[PDB]
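Engineer: The structure that follows is given in the form of structure tokens.
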Amino acid sequence: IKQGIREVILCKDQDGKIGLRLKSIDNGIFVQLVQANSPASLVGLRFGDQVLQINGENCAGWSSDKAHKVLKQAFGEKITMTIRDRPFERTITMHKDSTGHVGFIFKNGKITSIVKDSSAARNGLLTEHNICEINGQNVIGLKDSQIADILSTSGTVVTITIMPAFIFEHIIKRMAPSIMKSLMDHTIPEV
């Protein structure tokens, strides 16, 4: 979570797509979906990022529809965005024990208990938080079985990016749970 603002320069693909869905939250505009293999993935936009500006227009107070309209009508060559890095999210570093455990229970990607005397406990992992990413890989929409597989196959240092559930449930409202699994970029970034 790069406590800071940054400029991205996007370029619409063959089909005039950038691969992004935006959502209005508390009079800001936030990244609800990044489509795999899109312009938005390659320049490195992440779920929960805030869009402060689009081509130097301020996004404050915009509807989701207006944000989408503005993107749909840009001189597609070059869209500049101003991004605040995942402002609703925090990152927690934990170490698996001898038995490969970090020490919580989750359900539908949401943490529901902290196991006594674990790395999760010692690092103050919270319940009622949705898992957004593991070691920088977006996991939103994946089955619980697959978030488990990612944790098991991770090395012994585990980084998880979490969000309060209330804020999570507000951002994903009005997107069917099939589209989250289907189309949310779950890939390791390319260099």
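By Swiss-Prot numbering, chain A shows 108-298, in order.
How was it done? The header gives X-ray crystallography, 2.1 Å.
Every residue, even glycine, has its Cβ placed from backbone N, Cα and C.
Residues annotated as domain 'PDZ 1' in Swiss-Prot, with sequence analysis given as evidence: 114-193. According to Swiss-Prot, the domain 'PDZ 2' annotation covers 198-273, on the basis of sequence analysis. Looking at Swiss-Prot, you'll find the mutagenesis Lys214 to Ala noted as follows: Disruption of the cooperative binding of C-terminal peptides from FZD7 and phosphatidylinositol-4,5-bisphosphate. Impaired interaction with FZD7 and disruption of the cooperative binding of C-terminal peptides from FZD7 and phosphatidylinositol-4,5-bisphosphate; when associated with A-250. Among the mutagenesis experiments that Swiss-Prot reports, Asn215 to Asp is described with the note: Disruption of the cooperative binding of C-terminal peptides from FZD7 and phosphatidylinositol-4,5-bisphosphate. Looking at Swiss-Prot, the entry for mutagenesis of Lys250 to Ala says: Disruption of the cooperative binding of C-terminal peptides from FZD7 and phosphatidylinositol-4,5-bisphosphate. Impaired interaction with FZD7 and disruption of the cooperative binding of C-terminal peptides from FZD7 and phosphatidylinositol-4,5-bisphosphate; when associated with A-214.
Thinking about packing and proximity, how do these listed features fit into the structure?
Structural biologist: According to its DSSP assignment, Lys214 (mutagenesis position) is in a strand.
Sequence-distant contacts of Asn215 (mutagenesis position), defined as residues of its own chain at least six apart whose C-beta falls under 8 angstroms from its C-beta, comprise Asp251.
Note on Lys250 (mutagenesis position): other Cβ atoms within 10 Å of its Cβ, all shown chains, come to 12.
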Engineer: Whole-number Å only: compute the distance from the Cα of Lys250 (mutagenesis position) to the Cα of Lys214 (mutagenesis position).
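Structural biologist: Rounded to a whole number, the Cα-Cα distance is 9 Å.
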Engineer: In terms of DSSP three-state secondary structure, what is the assignment for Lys250 (mutagenesis position)?
Structural biologist: coil
